[PDB]
Amino acid sequence: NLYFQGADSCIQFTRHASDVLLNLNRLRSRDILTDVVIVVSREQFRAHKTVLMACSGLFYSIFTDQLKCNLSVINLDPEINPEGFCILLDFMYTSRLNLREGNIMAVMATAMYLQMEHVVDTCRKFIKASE
Ligand SMILES: Nc1ncnc(Nc2ccccc2)n1
């Protein structure tokens, strides 16, 4: 699965980016090279800082701060919904957002807190649709 693109007809691999995420998610599943624990409502989630900061303005802020980037444990606001966070973390590693009637408000609040603008805009659009 490859194709050509641009002024220099460079070869692009269609599945490369998704294959990288698949492999990063496999690392996460096996706890390989995870370098941070996120604590949400007394539940712990192991992850890779680079993936978190690639997806979230809040994590980008934290992990580019000279002081804060040395923490191996990051606590979130205790009002954040841990399912909401799990849904968003899974999205970071898969591109798949498991949005449902019963979780959309929690997901949207969590995505606001995490500064995940495209997810927030998507939640808003689904909410507007059901008004
Ligand atoms: N997480 C994960 N799982 C499986 N394989 C890899 N990387 C890899 C292994 C062999 C050849 C090419 C890539 N990463």
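Residue positions begin at 1 at the first shown residue.
Cβ atoms are placed via backbone N, Cα and C, with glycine included.
Residues or ranges marked as domain 'BTB' by Swiss-Prot on the basis of sequence analysis: 34-101.
Listed in Swiss-Prot as a mutagenesis experiment, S61 to A (Swiss-Prot position 59) is described as follows: Abolished ubiquitination by the SCF(FBXL17) complex. According to DSSP, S61 (mutagenesis position) is assigned to a helical segment.
Counting only same-chain residues six or more apart in sequence, the Cβ atoms lying under 8 angstroms from the Cβ of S61 (mutagenesis position) belong to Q115.
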